[PDB]
Amino acid sequence: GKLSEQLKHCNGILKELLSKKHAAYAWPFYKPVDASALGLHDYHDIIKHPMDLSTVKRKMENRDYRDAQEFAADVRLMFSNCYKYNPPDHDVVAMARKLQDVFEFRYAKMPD
Ligand SMILES: CCS(=O)(=O)Nc1ccc(Oc2ccc(F)cc2F)c(-c2cn(C)c(=O)c3cc(-c4cnc(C5CCC5)[nH]4)oc23)c1
């Protein structure tokens, strides 16, 4: 259960993404997209591999990530699903972008 130095960094990023500091734009990402509740027609046809922060959290807490690139691929998938489904002017796309800017900058500062 001991994380590598790179995955400890990633755990730090995840905790920041889930923190009150980012909650104004992170909240739509805290749990899987409920397509039924939202009426997102054909969400699960268009999005083959759903992802959200609760999923990333589970993988990290269970020590299931093999490396940092796996973590980054999941977080990027979460954002790319959002951009792929939604129109460019939707509020959730703006929120995704704000959260992704936090992620990309912090991830880039991972010790190599
Ligand atoms: C906490 C997870 S949840 O149980 O599914 N709750 C939830 C609540 C609000 C969500 O997004 C919104 C953001 C802003 C807004 F004004 C409305 C939202 F539905 C979203 C939401 C998250 N993600 C990742 C998305 O990609 C989308 C897309 C949409 C969405 C809602 N209405 C549309 C339009 C029809 C296509 C554009 N898209 O809502 C979410 C989810």
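Using Swiss-Prot numbers, chain A covers 344-455, in order.
Looks like X-ray crystallography, 1.7 Å, at least that's what the header says.
Cβ coordinates are placed from backbone N, Cα and C, and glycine is handled just like the others.
Under the heading domain 'Bromo 2', Swiss-Prot lists 344-453, citing sequence analysis as support. According to Swiss-Prot, the mutagenesis experiment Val376 to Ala carries this note: Abolished binding to histone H4 acetylated at 'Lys-12' (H4K12ac). Listed in Swiss-Prot as a mutagenesis experiment, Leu381 to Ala is described as follows: Reduced binding to histone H4 acetylated at 'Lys-12' (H4K12ac). What Swiss-Prot says about the mutagenesis result for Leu383 to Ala is this: Reduced binding to histone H4 acetylated at 'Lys-12' (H4K12ac). Under its mutagenesis annotations, Swiss-Prot gives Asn429 to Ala the following note: Abolished binding to histone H4 acetylated at 'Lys-12' (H4K12ac).
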- [ ] Taking the Cβ of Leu383 (mutagenesis position) as the reference point, list residues of the same chain whose Cβ is under 8 angstroms away and which are at least six residues distant in sequence.
- [x] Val376, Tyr428
TODO: Show which residues of the chain containing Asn429 (mutagenesis position), separated from it by at least 6 in sequence, have their CB under 8 Å from its CB.
DONE: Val435, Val436
Open item on the list: Counting by DSSP secondary structure, give me helix, strand and coil numbers for the domain 'Bromo 2' (344-453).
Closed with: 76 helix, 0 strand, 34 coil
